[PDB]
Every structure is written in C-alpha cells, then in structure tokens.
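Student: Structure below; questions to follow.
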Amino acid sequence: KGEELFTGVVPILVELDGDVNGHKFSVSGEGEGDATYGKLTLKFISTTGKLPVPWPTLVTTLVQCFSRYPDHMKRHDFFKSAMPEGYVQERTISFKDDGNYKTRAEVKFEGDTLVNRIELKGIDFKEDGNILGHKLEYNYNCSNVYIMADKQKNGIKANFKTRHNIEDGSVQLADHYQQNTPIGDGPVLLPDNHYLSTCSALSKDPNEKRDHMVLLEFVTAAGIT
C-alpha cells in the first residue's frame, strides 16, 4: 500500500542538525519527488553556524523512497512499503584518511509531505584535511547503492562508495554503511539483493545569498532482470 503514496509528485522537507568536530550547523531543505521517474529536485539552505564541511559531503545524508523501481522489481521496494509510518535510516560514512559521520534519520509522511529529519555527528576530522579545509569541488560523480535484506530487524542494509573531486584533481573517497528499519507495525517488503543507480547534479540559485545547494537527482533500481 505504501507505493500508492508515490504515484504523483510529492512535496519534500529535509531538516538536519549537525555537529562536526564541535562545529554546530543546521540545514533546511524543500522540494519535490516524482518516483514514477526516479526524480528529486531539492534546495538546501544552511540556517545557523557557518557550514564547517563541504556541501557535497552532505548529499547522501540529505529519501530513497523516491527511487524508480521497475515494475518487475516492485516487490523489492522496502522504502515505499514502510510508508506512511516511515523508517529509521542510519549510516556510518568513513572519509578515507580523515574523519567519519554517523547519521540517524527518520523518514516519514507528515500529512501529504515526505519529511527527512536528520541528526549528524562528525568526529576525528583533520584540521587541514579535504573536509574541514574545504578542498572539495562543488560537483558530484555519477553511484551504485548495493542493498540486501536484514531479516532479523525486518529491514535492509546497504553499502556504497562515493568519490568527491578534490580541487587538485584527486579524489576523496567516502565509504558508506547503511541500515534501515521500519517505524510502524505494517508489513514491509524484504528485497532480494539489488542496487540503486544514482546520479546527482549540484548547482546554485543565482539570486540566493545564503549558503545553499540545489540538487537534481535521478535514481533507478537495477541488478535484477
């Protein structure tokens, strides 16, 4: 039944509270998702303390329920099946030769709006590293998210690598471990192994003077014929 909530365009709200190496910050996002086309459009704004980390490092943390699952793969869509009551999404993101983020989010409907509420904690970052030193280019490389069932928690696990371009031409690797568990008591779908093919594009609003990120993202489930 959850999948029926996603047949049209759905408004999205994202709210994140962060602390990276003691630097506190907050992000508010708004936009919409159209899972029929695997399509997300979101604008994020930094609302409190100066953003202590580069915007691209926050993309994966800042609604995989908007993935396009092909018809023949619908039985594998855990994310929509948990709706409207939602799911908890937790990650550990390890930045190679640098610190880590631990994130805990709840993704659920509030009325007709899909909401992603996040707490992010970053520790062990290096002062003159690529993250605290703001050495990452404002762009994104196009990410297979590998998913498997977690039967004992009636949920899923995922793992994937993202690669963030450094201004010198090199790359900063981010290893992601992910777990999702339902919030409510409805039945959920436990998937066969598969992946999400993801492509994100970052831009700026030329009329926006606040620190911000515009994101256009397309995601399609794959790996099953």
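Think of each number as a place in line: the chain as shown, counted from 1.
Backbone N, Cα and C atoms are what each Cβ position is placed from, and that goes for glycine too.
Pasting the feature list from Swiss-Prot:
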- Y140 to C (Swiss-Prot position 145): In mut1.9; shifts fluorescence lifetime from 3.03 to 2.74 ns (MUTAGEN)
- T198 to H, W or F (Swiss-Prot position 203): Results in significantly red-shifted excitation and emission maxima (MUTAGEN)
- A201 to K (Swiss-Prot position 206): Abolishes the tendency to dimerize and leads to monomeric fluorescent proteins (MUTAGEN)
- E217 to G (Swiss-Prot position 222): Suppresses the 399 nm excitation peak, leaving only the longer wavelength peak at 475 nm (MUTAGEN)
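Provide an account of the burial state, proximal residues and distances for the features listed.
Tutor: Counting Cβ atoms from all protein chains shown, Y140 (mutagenesis position) has 21 others lying within 10 Å of its own Cβ. Under the three-state DSSP scheme, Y140 (mutagenesis position) falls in the coil class.
Contacts of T198 (mutagenesis position) defined by a Cβ separation under 8 A and a same-chain sequence distance of 6+ are given as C142, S143, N144, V145, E217, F218, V219, in order along the sequence.
DSSP assigns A201 (mutagenesis position) to a strand segment in the three-state reduction.
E217 (mutagenesis position): 22 other CB atoms within 10 A of its CB, across all protein chains.
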Student: Compile a sequence-ordered list of residues in the same chain as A201 (mutagenesis position), six or more apart from it, whose Cβ lies below 8 A from its Cβ; state 'none' when nothing qualifies.
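Tutor: Set apart from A201 (mutagenesis position) by at least 6 residues yet with Cβ under 8 Å, we have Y140, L215, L216, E217.
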